[PDB]
Amino acid sequence: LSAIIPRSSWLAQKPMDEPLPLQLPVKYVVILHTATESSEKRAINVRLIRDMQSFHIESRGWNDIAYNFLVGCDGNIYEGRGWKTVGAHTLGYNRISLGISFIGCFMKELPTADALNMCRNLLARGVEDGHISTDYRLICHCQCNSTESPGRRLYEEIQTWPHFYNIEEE
Ligand SMILES: CC(=O)N[C@H]1[C@H](O[C@H]2[C@H](O[C@H](C)C(=O)N[C@@H](C)C(=O)N[C@H](CCC(=O)N[C@@H](CCC[C@@H](N)C(=O)O)C(=O)N[C@H](C)C(=O)O)C(=O)O)[C@@H](NC(C)=O)[C@@H]3OC[C@H]2O3)O[C@H](CO)[C@@H](O)[C@@H]1O
């Protein structure tokens, strides 16, 4: 958990209104992407995250950056709203999941191996610390709402991960 880059490291602004507590442990984990450029340099990812918080607060009218966590192609996990806060990333699932978004656009390409592995470590970390249910269901954004997110190629990768839940075939 110390490997997680905190909000203060990307100069986050404090939420406009009191955030909503998320009832833990979460039953679902949604994987998304930002549909932005990707970068292997921490300085660039930090720029993207801070500009995204503004996009979400000022361009979208939301309370804070939408995701609970972000994964950069530099292999880092960045704190979004965190482990205990209801996100604004997946309509119909915000109150019962953690939203993890990969920084980039993965319609054809895949995030770096390190980014993919750190994301898996983040999931194990959450289960191990009790934030994520032991029998949690891992799902993708596109399975919940009409959207390319987290990108076709990344979606194909995720469905090969343990805990992947096929909402349609069930
Ligand atoms: C390549 C691609 O992914 N394109 C998609 C495109 O991707 C967008 C892209 O979207 C990415 C994939 C993304 O992460 N989108 C999420 C945040 C999104 O828009 N999610 C909404 C739900 C948002 C949400 O939960 N909002 C809360 C906001 C609540 C406000 C306040 N209470 C707060 O807590 O902040 C809400 O309404 N919650 C209520 C109360 C509830 O859950 O009951 C959804 O499921 O479609 C945006 N990038 C960023 C960083 O925001 C950007 O703007 C357009 C494009 O680039 O989205 C459109 C749909 O809008 C899709 O059709 C496209 O296929």
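Numbers in chain A track Swiss-Prot; the residues on display, in order, are 174-343.
Header lists the method as X-ray crystallography, 2.4 Å.
Each Cβ is built from the backbone N, Cα and C atoms, and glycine gets one as well.
The feature peptidoglycan binding site is assigned by Swiss-Prot to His206, 229-240, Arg254, 261-267, 314-322. Within 10 Å of the Cβ of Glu321 (peptidoglycan binding site) there are 15 other Cβ atoms, across all protein chains. In this structure, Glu321 (peptidoglycan binding site) belongs to neither helix nor strand by DSSP; it is coil.
Mutagenesis annotation in Swiss-Prot: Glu231 to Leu, described as Loss of peptidoglycan-induced oligomerization. Loss of DAP-type peptidoglycan muropeptide recognition; the structure shown retains the original residue. According to its DSSP assignment, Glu231 (mutagenesis position) is helical. Cβ environment of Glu231 (mutagenesis position): no same-chain residue six or more positions apart lies under 8 Å away.
Annotation of the mutagenesis experiment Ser232 to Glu in Swiss-Prot: Loss of peptidoglycan-induced oligomerization. Strongly reduced affinity for peptidoglycan. Loss of DAP-type peptidoglycan muropeptide recognition.
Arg254 (mutagenesis position) is surrounded by 26 other CB atoms, counting those within 10 A of its CB over all protein chains shown. DSSP classifies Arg254 (mutagenesis position) as coil under the three-state reduction. Under mutagenesis, Swiss-Prot gives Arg254 to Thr with this note: Strongly reduced affinity for peptidoglycan. Loss of DAP-type peptidoglycan muropeptide recognition.
Contact annotation for recorded positions (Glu231, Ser232, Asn236, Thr263, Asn267, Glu321) versus ligand 1: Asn236, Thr263, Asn267, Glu321, each with CB under 6 Å from a ligand atom. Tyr240 (peptidoglycan binding site) sits 6 Å from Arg254 (mutagenesis position), taking the Cα positions as reference. Within 10 Å of the Cβ of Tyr240 (peptidoglycan binding site) there are 29 other Cβ atoms, across all protein chains.
With a 10 A radius on its CB, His206 (peptidoglycan binding site) counts 27 other CB atoms from all the protein chains.
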